[PDB]
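A.B. asks: Below is one structure. I have some questions about it.
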Amino acid sequence: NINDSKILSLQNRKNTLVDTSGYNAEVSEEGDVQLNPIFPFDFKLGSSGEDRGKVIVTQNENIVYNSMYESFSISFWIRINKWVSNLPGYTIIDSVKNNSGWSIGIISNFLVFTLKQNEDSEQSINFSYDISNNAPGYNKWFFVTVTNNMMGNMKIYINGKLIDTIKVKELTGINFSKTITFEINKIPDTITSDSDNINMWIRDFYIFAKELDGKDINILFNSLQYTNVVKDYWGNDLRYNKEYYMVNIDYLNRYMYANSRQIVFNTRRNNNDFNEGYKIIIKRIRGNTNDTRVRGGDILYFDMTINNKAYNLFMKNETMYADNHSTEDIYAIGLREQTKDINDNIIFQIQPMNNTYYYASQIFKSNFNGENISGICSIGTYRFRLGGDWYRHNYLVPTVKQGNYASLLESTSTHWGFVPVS
């Protein structure tokens, strides 16, 4: 019943971009347009300038006429290379023939949708990402969805969530264009420097002849998404035998290091970047053998190579010490030496855990067959006598709460992210 209103479905069929909606809108890609052979089969443009990629959809004017002036919806998956917070103006999706139609661009940390009736009048709505928790840029995938009702409201959703809403004003004389041009284009200066190249990834761009509501929007949101495959910090599939930078949503201003075989979290210097720290590799024990992708319920361990040696993360047995609260069933996570024999001591089960504005997961301590989960992974500061320390000192370190860890499932402190190493 929902797809009954779909009038454009730009997708990657062969290794070609086409309109699978049935209205056969013409699709023509120019310059450097990279298509992805593997899911989500996203295509990729850039602000290179050389032969800047430019995809152009030309819909059946008649179907545009009978759909766009009433109510409609635009949705799609998008991603920006290095969406920093200073970024200059850029038009990314444009459907303005003369001085009328609609347009979608990015500015500082904003993604704005615009309805343009004339050169002297517009009406925009936008999404602004939380800079606080996004120092290295908002470089993750997100599902957008814009809804418009001339006789009511114009709104935009990011990942099934309503972000902004507004009443449409008398935009009489507005002229929708049948042409939609995908291409990164810098807006007319005022910033006045030549910044780095940004890439943009697009997937499943759709347009509906009606104003979809939250429910159908989130239905759509999951409709095309492997909710159960865990994703890495940017939204791509999580993989095994791949180097990652494991972080804790509660402390992104920290990186992983280790002391006397004990994993500690230090403050990163390159705040506007995710380098530093020690890396991790996820090793599978039980999961879909045909993949190297991490799925919920999959059993695994983690390898951390330091000097040149590879260690296994593992749950300690020593009792903890902390200035404030108690040691419920708290065990620190440290590094042991690979025993070439899977120690129950290093076994965990991963679970996808995505939030409106980030991609994380939950790691649980389990046995080999995972029919017994004893606790969950967390983080906190505790008293230690590490390398050279004669006196105990506080260290923020990974931990595993056992006993009844049910009380922590709702804590972002158990939310772990994996930033791949570029």
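Using Swiss-Prot numbers, chain A covers 867-1056, 1059-1290, in order.
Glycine residues also receive a Cβ, built from the backbone N, Cα and C atoms like all the rest.
The ganglioside GD1a (d18:1(4E)) binding site annotation in Swiss-Prot covers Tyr1119, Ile1247, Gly1248, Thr1249, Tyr1250, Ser1281 and rests on a curator's inference. The ganglioside GD1b (d18:1(4E)) binding site annotation in Swiss-Prot covers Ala1126, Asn1127, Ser1128, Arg1129, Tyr1146. For the mutagenesis experiment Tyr1119 to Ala, the note given by Swiss-Prot reads: Receptor-binding domain (RBD) no longer binds eukaryotic gangliosides GD1a or GM1a, reduced GT1b binding, GD1b binding unaffected. RBD fragment enters neurons but does not compartmentalize normally; uptake is not stimulated by K(+). Where Swiss-Prot documents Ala1126 to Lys as a mutagenesis experiment, the accompanying text is: Receptor-binding domain (RBD) no longer binds eukaryotic gangliosides GM1a, GD1b, reduced binding of GD1a and GT1b. RBD fragment does not enter neurons; uptake is not stimulated by K(+). According to Swiss-Prot, the mutagenesis experiment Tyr1146 to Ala carries this note: Whole toxin has dramatically reduced toxicity. While the structure shown retains the original residue, Swiss-Prot records the mutagenesis experiment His1193 to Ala with this note: No effect on receptor-binding domain (RBD) binding to eukaryotic gangliosides. Listed in Swiss-Prot is the mutagenesis experiment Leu1203 to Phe, annotated as follows: Receptor-binding domain (RBD) has decreased binding to neurons. Whole toxin has greatly decreased toxicity. Decreased binding to mixed gangliosides.
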A.B. asks: Neighbour count, 10 Å Cβ-Cβ cut-off, for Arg1129 (ganglioside GD1b (d18:1(4E)) binding site): what number do you get?
C.D. replies: 15
A.B. asks: My understanding is the cutoff is Cβ-Cβ under 8 Å with a sequence separation of 6 or more in the same chain; which residues meet that for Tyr1146 (mutagenesis position)?
C.D. replies: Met1124, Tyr1125, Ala1126, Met1172, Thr1173, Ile1174
A.B. asks: Taking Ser1281 (ganglioside GD1a (d18:1(4E)) binding site) as the reference, which of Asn1127, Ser1128, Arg1129, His1193, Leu1203 (the recorded positions) have a CA within 10 A of its CA?
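C.D. replies: Among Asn1127, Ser1128, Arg1129, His1193, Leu1203, not one has a Cα sitting within 10 Å of that of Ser1281 (ganglioside GD1a (d18:1(4E)) binding site).
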A.B. asks: Where 2 intervening residues lack coordinates, what is the integer distance in angstrom between the Cα of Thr1056 and that of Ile1059?
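C.D. replies: Across the gap, the Cα atoms of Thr1056 and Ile1059 sit 7 Å apart.
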A.B. asks: Just the number: how many Å between the Cα atoms of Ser1128 (ganglioside GD1b (d18:1(4E)) binding site) and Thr1249 (ganglioside GD1a (d18:1(4E)) binding site)?
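C.D. replies: With distance taken Cα to Cα, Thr1249 (ganglioside GD1a (d18:1(4E)) binding site) is 16 Å from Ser1128 (ganglioside GD1b (d18:1(4E)) binding site).
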A.B. asks: Are there recorded positions among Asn1127, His1193, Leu1203 that sit within 10 Å of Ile1247 (ganglioside GD1a (d18:1(4E)) binding site), Cα to Cα? If so, list them; otherwise say none.
C.D. replies: none
A.B. asks: Check the DSSP secondary structure of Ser1281 (ganglioside GD1a (d18:1(4E)) binding site), expressed as helix, strand or coil.
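C.D. replies: Where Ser1281 (ganglioside GD1a (d18:1(4E)) binding site) sits, the three-state DSSP reduction gives helix.
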A.B. asks: Around the ganglioside GD1a (d18:1(4E)) site recorded as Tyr1119, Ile1247, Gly1248, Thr1249, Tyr1250, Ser1281, what other same-chain residues have a C-beta within 8 angstroms of the site's C-beta center?
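C.D. replies: Once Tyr1119, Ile1247, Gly1248, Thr1249, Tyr1250, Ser1281 are set aside, the remaining close residues are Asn1116, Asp1118, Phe1133, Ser1246, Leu1264, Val1265, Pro1266, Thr1267.
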A.B. asks: Same chain only, sequence gap of 6 or more: which residues have a CB within under 8 Å of the CB of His1193 (mutagenesis position)?
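C.D. replies: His1193 (mutagenesis position) has no long-range Cβ partners.
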A.B. asks: Between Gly1248 (ganglioside GD1a (d18:1(4E)) binding site) and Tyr1119 (mutagenesis position), how many Å separate their Cα atoms?
C.D. replies: 10
